[PDB]
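Undergrad: Structure below; questions to follow.
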Amino acid sequence: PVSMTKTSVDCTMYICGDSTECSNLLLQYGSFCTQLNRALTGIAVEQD
Amino acid sequence: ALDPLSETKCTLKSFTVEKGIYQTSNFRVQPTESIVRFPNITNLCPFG
Ligand SMILES: *[C@@H]1O[C@H](CO[C@@H]2O[C@@H](C)[C@@H](O)[C@@H](O)[C@@H]2O)[C@@H](O[C@@H]2O[C@H](CO)[C@@H](O[C@@H]3O[C@H](CO)[C@@H](O)[C@H](O)[C@@H]3O)[C@H](O)[C@H]2NC(C)=O)[C@H](O)[C@H]1NC(C)=O
């Protein structure tokens, strides 16, 4: 094996969907899934 | 929110952006109308 499928998963759409109140509550947790998005993007680049 | 260049400047937390492609936000189609579909019954409940 050389590479695997490049998957990008979004925070606000997965955890909260299209809910503004849920996003406002999610802002209290900080930048957890800025980190998560960054890690997934890094894996995606590493595959290429 | 002025333009994509400023949006990617804000995403990188910097005023100068290097050459490349950056993921900034998500495009989503906002709904236009509200639809309600309830059964055509009209007999009031015997709550009283
Ligand atoms: C408890 O009962 C009262 C009174 O109802 C009447 O008396 C009872 C002893 C029974 O014989 C009942 O069958 C009888 O109707 C209820 O008050 C009544 O509720 C109805 C339903 O909303 C009212 O009807 C409307 O009233 C106005 C015009 O007056 C318009 O909005 C409508 O055209 C429609 O007629 C009625 O006026 C009202 N009657 C009195 C005396 O106020 C009461 O609702 C009920 N309790 C509960 C929890 O429903």
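We number chain B the same way Swiss-Prot does; the residues here are 292-339, in that order.
Recorded method for this deposit: electron microscopy, 3.0 Å.
Cβ coordinates come from backbone N, Cα and C, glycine included.
Recorded in Swiss-Prot as a mutagenesis result, B:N331 to Q carries the remark: Reduced viral infectivity. Per Swiss-Prot, natural variant B:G339 to H is noted as: In strain: Omicron/BA.2.75, Omicron/XBB.1.5, Omicron/EG.5.1. Among the natural variants in Swiss-Prot is B:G339 to D, noted as: In strain: Omicron/BA.1, Omicron/BA.2, Omicron/BA.2.12.1, Omicron/BA.4, Omicron/BA.5, Omicron/BQ.1.1.
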Undergrad: Would you mind checking how many other C-beta atoms are within 10 angstroms of the C-beta on B:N331 (mutagenesis position)?
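TA: Excluding its own Cβ, B:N331 (mutagenesis position) sees 4 Cβ atoms within 10 Å.
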Undergrad: Would you identify the secondary structure of B:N331 (mutagenesis position) according to DSSP, in three states?
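TA: The residue in question, B:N331 (mutagenesis position), is coil (DSSP, three-state).
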Undergrad: What is the interatomic distance between the Cα atoms of B:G339 (variant position) and B:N331 (mutagenesis position), given in whole Å?
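TA: About 22 Å separate the Cα atoms of these two residues.
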Undergrad: Should B:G339 (variant position) be counted as helix, strand, or coil on the basis of DSSP?
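TA: Once the DSSP labels are grouped into three classes, B:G339 (variant position) ends up as coil.
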Undergrad: 10 Å Cβ neighbour count around B:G339 (variant position)?
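TA: Summing over all protein chains shown, B:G339 (variant position) has 4 other Cβ atoms within 10 Å.
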